[PDB]
Amino acid sequence: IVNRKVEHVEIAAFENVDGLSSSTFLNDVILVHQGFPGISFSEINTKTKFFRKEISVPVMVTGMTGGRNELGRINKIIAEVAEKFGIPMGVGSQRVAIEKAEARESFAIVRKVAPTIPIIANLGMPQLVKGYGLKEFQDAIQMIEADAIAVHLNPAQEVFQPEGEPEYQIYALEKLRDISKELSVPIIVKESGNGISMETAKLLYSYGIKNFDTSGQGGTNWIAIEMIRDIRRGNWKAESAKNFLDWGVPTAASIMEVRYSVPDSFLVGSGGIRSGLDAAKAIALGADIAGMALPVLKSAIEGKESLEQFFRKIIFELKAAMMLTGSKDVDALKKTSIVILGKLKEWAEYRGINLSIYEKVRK
Amino acid sequence: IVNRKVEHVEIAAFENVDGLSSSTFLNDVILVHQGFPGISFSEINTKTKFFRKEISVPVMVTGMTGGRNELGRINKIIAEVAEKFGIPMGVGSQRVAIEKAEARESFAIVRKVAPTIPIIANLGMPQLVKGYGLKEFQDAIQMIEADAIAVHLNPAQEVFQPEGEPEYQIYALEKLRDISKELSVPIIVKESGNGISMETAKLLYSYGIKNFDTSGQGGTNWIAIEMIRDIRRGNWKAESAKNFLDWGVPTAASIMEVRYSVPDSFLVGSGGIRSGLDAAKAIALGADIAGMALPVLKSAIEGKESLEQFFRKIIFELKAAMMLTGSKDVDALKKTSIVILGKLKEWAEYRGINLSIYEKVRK
Amino acid sequence: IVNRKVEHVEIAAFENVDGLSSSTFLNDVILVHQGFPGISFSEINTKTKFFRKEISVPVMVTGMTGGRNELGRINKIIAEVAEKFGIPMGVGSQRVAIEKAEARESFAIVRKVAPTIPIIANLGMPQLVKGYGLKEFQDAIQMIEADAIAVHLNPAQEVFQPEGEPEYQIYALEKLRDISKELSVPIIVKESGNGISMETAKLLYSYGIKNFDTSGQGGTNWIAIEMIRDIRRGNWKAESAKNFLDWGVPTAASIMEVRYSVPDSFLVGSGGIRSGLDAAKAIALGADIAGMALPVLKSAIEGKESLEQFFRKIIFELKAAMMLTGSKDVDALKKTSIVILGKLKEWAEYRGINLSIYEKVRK
Amino acid sequence: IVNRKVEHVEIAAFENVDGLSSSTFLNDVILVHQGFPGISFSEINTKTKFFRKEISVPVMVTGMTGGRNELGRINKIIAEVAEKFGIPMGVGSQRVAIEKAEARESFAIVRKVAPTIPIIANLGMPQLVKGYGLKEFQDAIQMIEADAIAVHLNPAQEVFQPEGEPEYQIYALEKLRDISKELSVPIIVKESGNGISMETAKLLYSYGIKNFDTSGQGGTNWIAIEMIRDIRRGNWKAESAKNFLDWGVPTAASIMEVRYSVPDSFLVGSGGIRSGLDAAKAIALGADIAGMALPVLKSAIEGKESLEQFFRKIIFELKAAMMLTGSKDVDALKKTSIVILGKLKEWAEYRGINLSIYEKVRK
Amino acid sequence: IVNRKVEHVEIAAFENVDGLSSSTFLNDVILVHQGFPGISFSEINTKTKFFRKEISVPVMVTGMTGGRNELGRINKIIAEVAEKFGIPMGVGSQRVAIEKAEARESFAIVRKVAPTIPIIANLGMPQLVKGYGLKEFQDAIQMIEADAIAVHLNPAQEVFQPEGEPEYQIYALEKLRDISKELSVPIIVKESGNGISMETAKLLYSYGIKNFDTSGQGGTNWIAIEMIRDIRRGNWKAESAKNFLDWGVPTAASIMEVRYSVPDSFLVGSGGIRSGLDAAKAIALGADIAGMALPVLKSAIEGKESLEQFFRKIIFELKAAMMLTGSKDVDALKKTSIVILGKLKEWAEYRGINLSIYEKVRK
Ligand SMILES: Cc1cc2c(cc1C)N(C[C@H](O)[C@H](O)[C@H](O)COP(=O)(O)O)c1[nH]c(=O)[nH]c(=O)c1N2
Ligand SMILES: Cc1cc2c(cc1C)N(C[C@H](O)[C@H](O)[C@H](O)COP(=O)(O)O)c1[nH]c(=O)[nH]c(=O)c1N2
Ligand SMILES: Cc1cc2c(cc1C)N(C[C@H](O)[C@H](O)[C@H](O)COP(=O)(O)O)c1[nH]c(=O)[nH]c(=O)c1N2
Ligand SMILES: Cc1cc2c(cc1C)N(C[C@H](O)[C@H](O)[C@H](O)COP(=O)(O)O)c1[nH]c(=O)[nH]c(=O)c1N2
Ligand SMILES: Cc1cc2c(cc1C)N(C[C@H](O)[C@H](O)[C@H](O)COP(=O)(O)O)c1[nH]c(=O)[nH]c(=O)c1N2
C-alpha cells in the first residue's frame, strides 16, 4: 500500500471506469421465471467441460495481470481461490515474461498453487506482426503449463493510448492459423472490452479459430482507462476518447452475434458480468461459460477471504437463476426460456438475426 | 474585442443555439466495432474526390461569412487552415459583395491564402426570384476562383426573422436549371439547419441538381438564432419560434433520405457534425463527405492555433472510427457495417425507406 | 375581480388542469420540412369551408360558457374577436338558457357582435337522455341564429362529479336521429376532453351523424377539474379521479380513429391544441379544422387585446407550418408529408389502422 | 419590434440582469406587524414633499433613457403615467441631447405630457470630468423645465466596459460645487447600481451635496450588463466582470450608511425596489422616497396600461405595509418599528453604526 | 503529452483538488465600494517593494516545481512571463538538485530567462530536521542567484502520505536561526495549504523569522492530493485524509492572525488566491503581497500565451478593485475600508483579535 501499482491496474481498480457511459445490453434479456421449477436447489449441477477438463461452475476468471512481484501476489490469490472453487483462470499478457526471465515467476506461481484447474496463457494479437510466433506461444504455455492460450484484440485501447498505433494486418491471422497446427492446446481469441461482431467472428473462424471470448462493452471500459491516462498527461486525445466511451458491441449483442455466426463455437460471454444473474443470462443467451475480470481483481486486492466470498455470491446467484428457471444443469440453462426486449431486440433485427433461427441455434 | 460583430455571428458564437431543443438523430446510428480490423493505423487513407480535385480528408468547412473587414479576418484564418489540411472551404453568402465592391476583399482573401483547395461560392435561393441569375453566379465564382457554387435554402430562418418573408417560387429552380447550363463549375444546393427531405431532393434533382448538402437539424439552430433576435426586439414572434425549435429533418434522417431518393448524388452530410465520429457516421450512412460550420467559426475566433488543433482532433477521431471499423479508406467506410435503432429507425420505416434496399444503395 | 366565478370556470382558468397527467400524442407526429417550399409566404391561403360559409383560417373556438352576466361578458369578447378574424365560435351548453329566460342574453350577445361568422349552438347528450327534444334544440339554435349545433359527450366528467351518474342509453341516439330530420342546420357530436374512438364514431355514424369534434385527452382535463372539486369538498372520489387522469383517447389518435373509421366525416381536431403548429398537425393528420377552448378562455379573461394577440400568434404559427411544408393552402396541408412515431404509432398498429390505407384516406 | 434597441436597453429589458448574483439586503429588514393599527385603510395619506412640490406617493421613477425616437416613445409613456399618479420622474442621461439637437425632443416630450410633477434632469459625473460646465447643466434643466438635476456615478460599469477608463478626479466635485452656486434647482448625486457608502456620502456632503439616491446593489446589475456586452464581443473582461457581480453596497446598507453619515440628507432609497413592500422598507430604514427604474422600463415596454397596473400594485403594497404597521402617513412610516437581522446587522456593526443612535437618526 | 508527470504535479493539475471541501474565508471579506473614487484608472500605481527590489504588481508566483526536464520546461515558461510582468517567482523545493547535479538546470534556467525580478529559492523544513545546514542553503540560493529563500512547512501533507512520518522538532528552528546568521538573503517561512496560526507565527518570530507566506486552506488542498495518492494505492489512509479535508487555517484568517501577532512582518497572503479581487482582499486584510501557485501551473501547462493572458486578467481585476475602492496605490489599498462578516468574524472574535486594534495594525 506504499508503492504505486502499474498505471492500468491503479486506474481499473480505483477510478470510475466499470461500465462508464457503456452498456452490456443484459438489461434487455429477461429469464422467464418458473413458479414450479421441477427440481430441487440441492440437485442443481453446475459442472461443465472446458476443453479436456471438467470445471465446477460455468464461470472463468479472464486474463488481467502478471509481470512484477505485486502482480504475482494478486495472481497467486486469484489462482488459489480459483483452484478451491474449481474454476478456470486466465493470466494477463505474458509479453513481459517472454522478454524478461525475472517476470516469469509472477505467472508460474499460478500453476504452483492451482495444479488442477484449466489455466489459460495470454499474448496480444499485434505481437504476431512484430516477431512473435510459435516459439513464444509455446513458451507462454509452458511457463504456466497452460491448457489453452488466449490471443487478445485491443485495438480500441491502442488507438486512444498516448503513444500508439494499433497493427492488425491480416498476416497476424495467417501466422496464428499456422501456429494453431503446431500447438498442443487450443487458441481462444478474446476482445478487451469492445466486443466481437459477426464479421470479426466469421473472419477469425475462416482462419481456423473456434473458441471466442466476447469481452463486450458494458464492463471494464479500456477506452475510459486510456482517456484517464491521457487526462493525467494533459494529452488532448482524452477528449477524443470521451467521444468513444460507448464504442463497441455490447456483451449481450456480441454473445448473440458470435453464437449466430459461428453456431458450433465454444463461447465465453464476458465484459460486464457482475453477478451470477449476469452469468446466467450470458449462458442462456448463447455462451458456454461466463467470464469476469475487474470484480475479481477488486476482491483479490481486498484479499483471499474477500475473493472467496465473491465467488460464493456469484455461484449462489447463478444457482438461484437456474433454480428459478427450472434448470437442473448448465445444458438446461442454455435452453431455458427468455425474453429479448428494447435496444438488444432492435440490434438483432437490424443485424439480420432471425430470432427463430437464433432460438434454435442457442438451444 | 471592442466593436460588436454582426448580430447573427454574435449569437451563433456566444449564445446557446448549438443543438438547442433539436437532434441530429446520430445517436441512433452505431458503427459496428471490428476487434480484428485487418489493417494498421498507419495505412488508413483519408483522401477522397471533391469534383475535379483530391482532398486530404472527407470533410469540408461549409459557408458562413464574409462582407465586412472583421469577417474577412475570420475567413482568412479558416482558409489558411483549410489549405494546410487540404480540406475544402465554402464561403458565406456573397450577396453583399455582389452589391458592394468594398465587401469583395473579405471573400477574395480566401483564395489568396488557399490557392489549392476547393473553394465553394455561395448565394441564397431567394435571390434567384429577385433578379440574381447567371451573371451574379459567375461573379461570385470569379471573385474567389471557386470550384463550385452553393445555393442555400433557409426558409425556416426567414419565416421567424423579425422582418420578412421567404420566397421560393418554382421560377427560382427554372432559372437555376438555365444557369447550370452556362456555368463552368457545379452547383450544390444546401439547407441551413433544417434539412433536405426526399421530396425536396427529388424536386431539385428534377431541375438537374445532383449535389446536395443536408444541413439537417441538430447542429446550429437558426430558428433559435432568430428567436433570440426577436427576444432582443421585444418581438412576439419569439414565442412562435420557440414552438418550432425542433422543426426540420434531423441530419442523419436527411442523409438517408437524400441517398435513398437520389442514389447517384454527391452528398455532403452536415448539420451538427461535432466530432470525427459524427463525420464517420455521416459518411457510413450515405454521405460522401461531412460538413461543419459552427465549431470551425468558434475555434477560428479563438485563433489559428485553436482551429489547427480542432482539425487535428476531428481527423484523429475520423481515423479512430475507420481503424475500429476495419475501414482502410473512405470507400471502405461508406460500406462498413452499422446498426440503426430508435427514432431514426421509426423515421425510415414510416418514410418507406426499405432498409434492404437502403443498405445496397449506401453500399 | 370581486365576485367568484362559477366553479368549473374558476378551476379551468386558474388551477393546473391543462394537460395534467395526460397527452395529445401530437409529439409523435412530425410535419416533414421542405427546404424548397415552392411558394412564397404571401401566397398562402388559409381559407376553408365550414358548412355553408367560408372562414378565414381552419380553426374554431369550441364551446365553453354562457348563462350568467359575467359569462356573457367573456362570450362577447370571444365573439367580437372571432368575427374580426373570420373564425367560427361555439358557445357553451345552452341548458341554463332553455331553462331560464334571464340566461338567454349571455348567449344571444354572441350573434349581436358576430353577425357573419358561423356560430355553433350547444346542448349535452345527457339533456337528450333527459327529455330535451326538437323544440329545445330549435330554441338553442334560434337563440343565437346558429349555423350548427354541437351535442357534447362528457361521461368521464360525469362519473367523477361529486354528484354524478351518467346515463347514455341508445334511445338518446334514436332521439337525436329523429331530431336531425327536422333541424335546418347540421349536428356535430363532440367529446369534452376524453376523445372519440372508432367504436363511438361508427355508432354515431350509424345514427346519421357525420360531423365530429375529437376533444381528445391532452388539453383541458375535465377528470382533473372534477378531482379538484372533489378535493375542495373532502370527497374521497378525488383519489379515484386521480387514478383516471390519463383516461381517454389522445387527440392525435382520436383524429386518426375518426378519419379512418368515418372517411367522409367533417372532423374538428381538438383537445390540447395550443399553437398554430399543433393546429397544422391536427389538420395534416386528418382533421378539417383545429378547435381550441381553454387558451381562448384564458386570453379572453385577460381582455380583448390579449385575445387578438393570441389569434395573431396561432395564425402566424399555422402559416409558418404551411410555408415550411410547401402547403399553399389548407387542402395541400391535408396531404402534406408527415412522420408518425412512438406511442401513436403503436396505438394505430394495435387498433388495426393500416397506415398505407390511412395515408390514402387522410390524403 | 423590428429594429434593434440600443444595446444597454436591450440587455436590461430582456436578459437576466435584475439582481444577478447580488442582494439588496432588504430581506434582513422586517417591518413589525401591528395587529391593532389604530387607523382605517381609507385615512392613510401617502403624500410627501419633493423639493418645492408635493407628490402623491413617496416613490419616484429614476433616470433611464432618452436620445433616440424609440427611447422618446418609452419616456412619453412613463411620463404620462407618472403625471397621472403624481409621482416624480427622472430622465436618462442627457449627454446625447447636449451634443445633438435631434436628440432633444425624446427628452422634452416628458415635460409636454407631464406638466405638473417634478422632473429630474440627468448628466453623468464623467461629463464633469470632461468639461461639461454650468451652461450644459442649465441646458439639461431647461430642455425639460426640470425641478432638479441628478448627477450619476457609474465607475463600476465603466471599469468593465469593453472600452473603458473611468476618471473620477476631485476637480469634478470642485466643478460641481461651483455649478451648484449658479443653478436654480437642487442637485442629487445618485449611483447606478453599486451603492453609496458613508465615505462617498461624506465626501459629497463636504462639497455641498445634500440630496443622494443610493442606487445600491441588488437591483439592476450594471456590472452584469457590461459582462454580457463583453461576452457578445468575445472580450475576456467578461470573466473578470463575473468575479465582481456582487460588488457594491447593498441598497439597505447604503440607506443606513447615508442616513447615518448625513442625517440631514434628502435620501432616495433605490436599487432593487420591486414592490411597495420594498418601498416601505426603504423608507422605514431611513429613505425619504423609494426610487425604481428597471421594472418601470419593462412595464412601459409592455404599454401604458401595463405601467398603470404596475403603479397601482406598488401603491397598494405600500399602503398595505403602512396599514399593517399602523402608519397613517409617510412620516409615521419613517418612525415605525423594524427589526434588522442577518448580514445587514453584521454590516452595520462592522461599519460602526451604533444602532441606538441609528434608530434616533432615522426616527 | 506522452510521458507521465511526477505524481504530485499530475494530481494537482488534472484532479479536483482546488478548494476541495475547504474555504479561504475570503467570501466573508467585502471591500467597500466608493462611487466617487477620487482617482483615475490610469493613475493607479501597483508597484511595491519585495526586499531590496521593486516589483510591478503586489503578487508573486509561489514555489511549485523543478528537478526533471519537463519540470524545467514549466519553470522556464513561468519565469519568462514573470520577468515580463515584473513579478517575483519562487521555485519548488530544490532538495533533488542539492542531491543530484543533473536536477540543477531545471532550476537555474529560471535565473537565465528572468535576470531582473526577485527569485526565491526553496527547501523544506523537513530538510533541516534531516541534515541540511548552511552550505546546502547557500547552494540552493546560488543555483538560481536567489534574492531570498523560502522554507516550507508541510506537516499535514506529510501525515497523510502513504509513507509518512513528519518530524518537526525544535532543533530545526535552532538550526534555521543559526543559518539565517550566515545567509546573505532573507528567509521566508511558508505553509503549503494549511495556513499559519498566531502560535506558529509567534514561535517562528521568536527564532528570528520576519517574513511569512500564509498558504492557508481554501486553495490547493494537499491533504486531498495525498488522499488521492492513498486511494491510488488502495491505502486505508485515504478515508482518514478525507476526514481532514477542511483541516487548517483559512487564508483570510491566517492573514489576520499573522498581521495581528507579528505586526511588523512582511506577509505574503496565499492559498486559494484565484482572481485579482482575491489578491486585493488579501492585501486589504493585512498582506503585503498576494501569492498564487496552482492557477499559474495550470496556465503554464497550456503555454506561455495562456499564462500571459492569466496575468493580464489578474492585474486588471486587482486594478478594478483598487479603482472601485479609490485606492491610488498599494499603500492606499492596505488601508481601504472593508467589512468582515460571517465565520471569519466569528474566528477572529474567538481568537481574541480585537477588531479595533486589528484595524489599526493592518492600517
Ligand atoms: C486490470 C486488468 C488488466 C487486463 C484486463 C482487464 C483488467 C481489469 N484484460 C481484459 C479482461 O480480460 C476482460 O476482457 C475485460 O476487462 C472485460 O471483462 P470485465 O468487464 O473486466 O469483467 C486483459 N485482457 C487480456 O487479454 N490480456 C491482459 O493483459 C489484460 N489485462
Ligand atoms: C455564423 C454562421 C453563418 C452562416 C451559417 C452558419 C453559421 C454558424 N450558414 C449555415 C452553415 O453553412 C451550415 O449549413 C449550418 O450552420 C449547419 O452546420 P453546423 O451545425 O453549423 O455545423 C450559412 N450557410 C450558407 O449557405 N450561407 C451563409 O451565409 C451562412 N451563414
Ligand atoms: C371553461 C370550459 C367550459 C366548457 C368546456 C371547456 C372549458 C375550458 N367544454 C369543452 C371544450 O369545448 C373542449 O372540448 C375541451 O375543453 C378540450 O379543448 P381544449 O383542450 O380546452 O382546447 C365544453 N364543451 C361543451 O361542449 N360544452 C360546454 O358547456 C363546455 N364548457
Ligand atoms: C435601462 C436603464 C438605463 C439607465 C439606468 C437604468 C436602466 C435600467 N440608470 C440607473 C437607474 O437610474 C437606477 O439607478 C438603477 O438601475 C437601479 O435601480 P433599479 O434596480 O433599476 O430599480 C441610469 N441612471 C442614470 O442616472 N442615468 C441614466 O442614463 C441611466 N440609464
Ligand atoms: C504542483 C505544486 C507543487 C508545489 C506546491 C504547489 C503546487 C500547486 N507548493 C505549495 C504552493 O507554493 C502554495 O503554497 C500552495 O499550493 C497554496 O497556493 P495555491 O492555492 O496553490 O495558489 C509547494 N510549496 C513549496 O514551498 N515547495 C514546493 O516544492 C511546492 N510544490
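The residues of chain E that appear here are 4-366 by Swiss-Prot count, in order.
The header says X-ray crystallography, 1.7 Å.
Even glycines carry a Cβ here, placed using N, Cα and C.
Taken verbatim from Swiss-Prot:
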- E:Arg7, E:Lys8, E:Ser96, E:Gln97, E:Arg98, E:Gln160: substrate binding site (BINDING)
- E:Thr65, E:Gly66, E:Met67, E:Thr68, E:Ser96, E:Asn125, E:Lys193, E:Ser218, E:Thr223, E:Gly275, E:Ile276, E:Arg277, E:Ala296, E:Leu297: FMN binding site (BINDING)
- E:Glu161: Mg(2+) binding site (BINDING)
- E:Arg7 to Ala: Does not affect the proper folding of the enzyme, but it shows significant loss of isomerase activity (MUTAGEN)
- E:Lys8 to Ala: Does not affect the proper folding of the enzyme, but it shows significant loss of isomerase activity (MUTAGEN)
- E:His11 to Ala: Does not affect the proper folding of the enzyme, but it shows significant reduction of isomerase activity (MUTAGEN)
- E:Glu13 to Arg: This mutant is heat stable and its affinity binding for IPP is smaller than that of the wild-type. It is in the tetrameric state even at a concentration where the wild-type enzyme dominantly formed an octamer; when associated with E-235 (MUTAGEN)
- E:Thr68 to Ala: Does not affect the proper folding of the enzyme, but it shows significant reduction of isomerase activity (MUTAGEN)
- E:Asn157 to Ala: Does not affect the proper folding of the enzyme, but it shows significant loss of isomerase activity (MUTAGEN)
- E:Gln160 to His: 23-fold decrease in the catalytic efficiency (MUTAGEN)
- E:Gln160 to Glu: 10-fold decrease in the catalytic efficiency (MUTAGEN)
- E:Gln160 to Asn: 150-fold decrease in the catalytic efficiency and 2-fold decrease in the affinity binding for IPP (MUTAGEN)
- E:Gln160 to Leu: 28-fold decrease in the catalytic efficiency and 5-fold decrease in the affinity binding for IPP (MUTAGEN)
- E:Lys193 to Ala: Shows significant loss of isomerase activity. Binds FMN with very low affinity, but the global structure of the mutant has not been altered by the mutation (MUTAGEN)
- E:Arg235 to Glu: This mutant is heat stable and its affinity binding for IPP is smaller than that of the wild-type. It is in the tetrameric state even at a concentration where the wild-type enzyme dominantly formed an octamer; when associated with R-13 (MUTAGEN)
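Not a single one of the recorded positions E:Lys8, E:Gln97, E:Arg98, E:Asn157, E:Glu161, E:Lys193 has a C-alpha within 10 angstroms of the C-alpha of E:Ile276 (FMN binding site). Chain A has a C-beta under 8 angstroms from the C-beta of E:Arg7, E:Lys8, taken from the recorded positions E:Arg7, E:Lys8, E:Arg98, E:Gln160, E:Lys193. Nearest in space to E:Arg235 (mutagenesis position), taking C-alpha to C-alpha distance over the binding-site residues E:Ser96, E:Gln97, E:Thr223, is E:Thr223.
Sequence-distant contacts of E:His11 (mutagenesis position), defined by Cβ-Cβ distance under 8 angstroms and a gap of at least six in the same chain, are E:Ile228, E:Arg232. Sequence-distant neighbours of E:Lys8 (mutagenesis position) (same chain, 6+ apart, CB under 8 A from its CB) are E:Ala16, E:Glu73. Here the Cα atom of E:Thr65 (FMN binding site) is found 19 Å from that of E:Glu161 (Mg(2+) binding site).
In the structure as shown, the Cβ atom of E:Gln160 (mutagenesis position) sits within 10 Å of 24 other Cβ atoms.
Residues from the binding-site residues list (E:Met67, E:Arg98, E:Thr223, E:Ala296) with a C-beta closer than 6 Å to any atom of ligand 5: E:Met67, E:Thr223, E:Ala296. In the structure as shown, the Cβ atom of E:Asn157 (mutagenesis position) sits within 10 Å of 22 other Cβ atoms.
Using a 10 Å radius centred on the Cβ of E:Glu13 (mutagenesis position) and all shown protein chains, the other Cβ atoms total 18. If you take the C-beta of E:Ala296 (FMN binding site) and look for same-chain residues 6 or more apart in sequence within under 8 angstroms, you find E:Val64, E:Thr65, E:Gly66, E:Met67, E:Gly222, E:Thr223, E:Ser273. Whole-number maximum of the Cα to Cα distances across the substrate-binding residues E:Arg7, E:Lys8, E:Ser96, E:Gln97, E:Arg98, E:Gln160: 22 angstrom.
Taking every protein chain shown into account, E:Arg98, E:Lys193, E:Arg235 are the recorded positions, and of these the Cβ with the most other Cβ atoms within 10 Å belongs to E:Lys193. Among the binding-site residues E:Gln97, E:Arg98, E:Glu161, the ones whose Cα sits within 10 Å of the Cα of E:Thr68 (mutagenesis position) are E:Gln97. Look at E:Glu13 (mutagenesis position): DSSP puts it in a helix. The closest partner of E:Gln160 (mutagenesis position) among the binding-site residues, by CA position, is E:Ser96; the full candidate set was E:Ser96, E:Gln97, E:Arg98. Here the CA atom of E:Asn157 (mutagenesis position) lies 14 Å from the CA atom of E:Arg98 (substrate binding site). Cα-Cα distances to E:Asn157 (mutagenesis position) place E:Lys193 within 10 Å, out of the recorded positions E:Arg7, E:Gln97, E:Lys193.
Put simply, of the recorded positions E:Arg7, E:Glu13, E:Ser96, E:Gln97, E:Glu161, the one whose Cα is nearest the Cα of E:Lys193 (mutagenesis position) is E:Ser96. With the fewest other Cβ atoms inside 10 Å of its Cβ, the least crowded of the binding-site residues E:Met67, E:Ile276 in this structure is E:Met67.
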